[PDB]
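Engineer: I am attaching a structure below and will ask some questions about it afterwards.
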Amino acid sequence: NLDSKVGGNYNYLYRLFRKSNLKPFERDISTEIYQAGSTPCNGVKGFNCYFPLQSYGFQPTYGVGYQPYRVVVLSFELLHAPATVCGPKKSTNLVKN
Amino acid sequence: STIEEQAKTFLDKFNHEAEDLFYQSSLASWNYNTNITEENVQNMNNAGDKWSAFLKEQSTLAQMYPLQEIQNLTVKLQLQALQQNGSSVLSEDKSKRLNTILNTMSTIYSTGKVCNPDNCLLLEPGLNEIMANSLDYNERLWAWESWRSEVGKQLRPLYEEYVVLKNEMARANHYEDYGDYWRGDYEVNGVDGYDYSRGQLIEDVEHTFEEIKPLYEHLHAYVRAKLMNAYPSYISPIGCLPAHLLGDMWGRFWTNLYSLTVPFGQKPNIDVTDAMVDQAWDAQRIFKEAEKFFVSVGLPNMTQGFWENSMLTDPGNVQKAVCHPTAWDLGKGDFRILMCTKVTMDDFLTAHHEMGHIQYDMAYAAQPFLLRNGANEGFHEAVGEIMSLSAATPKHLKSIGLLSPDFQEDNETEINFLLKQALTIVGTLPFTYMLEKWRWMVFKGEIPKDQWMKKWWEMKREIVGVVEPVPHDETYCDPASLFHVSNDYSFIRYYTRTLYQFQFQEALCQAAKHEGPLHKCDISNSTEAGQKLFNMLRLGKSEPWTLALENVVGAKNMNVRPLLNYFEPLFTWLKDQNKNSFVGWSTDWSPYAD
């Protein structure tokens, strides 16, 4: 109901091809052309040279299973630094005497 | 470094790009079919040419990956369709003229008409509707004979060029002829013992038709006996039936003759039309009751976008939509159906058929775009028919409340029902085997151009037992006026569909432990048969059709045994009624030769 619009949204891309698998918690923004075989590429599309980034088709008419989902992943890591963020507290009534 | 790594990389990227453009190309055709506008006619040609030229540009890189170095079966099948260059193998002059002949023959068929001799109506719907209910001898002959005069004779020079251009494409593809091109859909290679040769189909359709003869001869004599009293001079007991009296133009279906062929007119017939009127049902609940049929067998339900985007009617002439039922599959889970839904008995069985194609596309939808397809051309429509056969049974009608539970079900009621299906089914097989074998002989070169019509009617009395009232010369061409031949659609899918749908009908009823005759079987509420079928439905063409067929019926090829068993109750009744007549026909009888 938000990202998908009539005509398609090409702003969101993804990396289809990479020479290997990424390490945990690694981000690679490199646009370098992926080389499948031994044929030289040099940033020019051609035989065994493919542009890795591909587009997500976004329209409301697509099926429910393939509808894009906005995913928010929270990374919880406990280091040796002093703890700050904590859960919410609760305040009760005050009585005297 | 290996070719398999380079071929798989090309296929991984091609599946995304080909799926994105095919969705927009199918969406442009959807907006044009549902709404007639000047914007949609341009978008269909624009999006259609972008997808057509996309396969032509990717075919250049597809032929650079030989299949000899690839040991994977799924990779070679994805590269099997991309290896063919299509019309690019033809010369520039023959490639441009090929689309001209296809567009010209399709335009003449749409714009063709026969003016009334006594008083001008187009063929579809105009002439196709009149020929159904017309009982007159001259009125049917005027529309049947005069059509091929301005069409069959006019399309002859266009049909001659259609044969030459398509034969040159098969020669560049290393095919024997163009008749072998359509036989390449059943081709299976790469697996030991399951290999299926292309030339085997010629012997398969000929051998299975031999066991069809004893069933067809008894039905052909039954129809001839009913129409014998009308014209005893033109209709001989040992002769053949006229071509114009088959119930329509080309004699594809005999259902139009079911009115006069009713064995017992003193008993009521099963009809859900009058039952849906009292229940007050609309087009919204017709697809809803049919969706529960797929849930009872274990198959998943329909997505929310399917029922919301369905087109339930035609809003007048302002926005016009084609009422011909069709299941359109766009992609990425977008499923839509364009049909004009009225309240009739046939639309109930049609709803199960149109939703059968959508339910069929859900199983293999997890496969890549290249692997999304039926295993052959006959499995597309066969899946939707077996869903409608279970709905037409009196057991399924009494479950939801259409048919009264006190309705008497006996031999007299069931024989009347089996005869209606036989006119559509039994009458189709000889007619489909006749015209398809004729195309294979002409495309091969065994029949000179002068003998086209000489062998057409000569082999027609032998197969379907039909003789022409007026003899025709080589100027006329019967297949040129046909919808499928002129539009370059597969005509073989109709013959094999009958054999595939009856095999699946018998196998699913044995898994659910149904007893008695096969036409009494109902697959509703039985989840055991839906599990065995779901395994094959998700395979598609990624696996050999001979291998997927064994996982259901246990057979590696087509078999006539389910064809005889389902028609066995009718075959025993036709044999007793034909004792007073002559079983079979002769090819030496002619209405103008005495």
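The numbering of chain B matches Swiss-Prot: 19-137, 141-615, in order.
Going by what the header records, the deposited coordinates were determined by electron microscopy, 3.6 Å.
Heads up, the Cβ atoms here are built off N, Cα and C, so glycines get one too.
Heads up, here are the entries from Swiss-Prot:
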- B:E375: active site, proton acceptor (ACT_SITE)
- B:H505: active site, proton donor (ACT_SITE)
- B:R169, B:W477, B:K481: chloride binding site (BINDING)
- B:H374, B:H378, B:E402: Zn(2+) binding site (BINDING)
- B:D38 to A: No effect on interaction with SARS-CoV spike glycoprotein (MUTAGEN)
- B:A386 to L: Increases slightly the interaction with RBD domain of SARS-CoV-2 spike protein. In sACE2.v2.2; increases interaction with RBD domain of SARS-CoV-2 spike protein; when associated with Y-27 and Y-330 (MUTAGEN)
- B:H505 to A: Complete loss of enzyme activity (MUTAGEN)
- B:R518 to G: Increases very slightly the interaction with RBD domain of SARS-CoV-2 spike protein (MUTAGEN)
Engineer: Within 8 Å of the centroid of the Cβ atoms of B:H374, B:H378, B:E402, which other residues of that chain place their own Cβ, given that this set defines the recorded Zn(2+) site?
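Structural biologist: So the extra residues in range turn out to be B:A348, B:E375, B:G377, B:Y381, B:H401, B:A403, B:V404, B:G405, B:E406.
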Engineer: Could you tell me the C-alpha distance between B:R518 (mutagenesis position) and B:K481 (chloride binding site) in angstrom, no decimals?
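Structural biologist: Approximately 22 Å lies between the Cα of B:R518 (mutagenesis position) and that of B:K481 (chloride binding site).
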Engineer: Around B:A386 (mutagenesis position), which residues of its chain at least 6 apart sit with Cβ under 8 Å of its Cβ?
Structural biologist: B:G354, B:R393
Engineer: Below 8 Å Cβ to Cβ and six or more residues apart, same chain only. Which residues does that give for B:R169 (chloride binding site)?
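Structural biologist: Within the chain, B:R169 (chloride binding site) has Cβ neighbours under 8 Å at B:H493, B:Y497, B:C498, B:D499, B:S502.
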Engineer: Spatially, and counting Cα to Cα, which of the recorded positions is closest to B:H378 (Zn(2+) binding site)? Options: B:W477, B:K481, B:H505.
Structural biologist: B:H505
Engineer: Which Cβ among the recorded positions (B:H374, B:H505, B:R518) has the fewest C-beta neighbours inside 10 Å?
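Structural biologist: Comparing Cβ neighbour counts within 10 Å for the recorded positions B:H374, B:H505, B:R518 gives B:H505.
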Engineer: Based on Cα coordinates, which of the following recorded positions are within 10 Å of B:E375 (active site, proton acceptor): B:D38, B:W477, B:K481, B:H505?
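Structural biologist: Final answer: none.
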Engineer: Among the recorded positions B:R169, B:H378, B:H505, state which ones have a Cβ less than 8 Å from a Cβ of chain A, giving them in sequence order; state 'none' otherwise.
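Structural biologist: Near chain A: none of B:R169, B:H378, B:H505.
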Engineer: Please give me the CB contact count at 10 A for B:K481 (chloride binding site), counting all chains in the structure.
Structural biologist: 23
Engineer: Calculate the distance in Å between the alpha carbons (Cα) of B:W477 (chloride binding site) and B:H505 (mutagenesis position), and round it to a whole number.
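Structural biologist: B:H505 (mutagenesis position) has its Cα 17 Å from the Cα of B:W477 (chloride binding site).
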Engineer: I'd like to know which of the recorded positions B:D38, B:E375, B:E402 has the most other Cβ atoms within 10 Å of its Cβ.
Structural biologist: B:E375
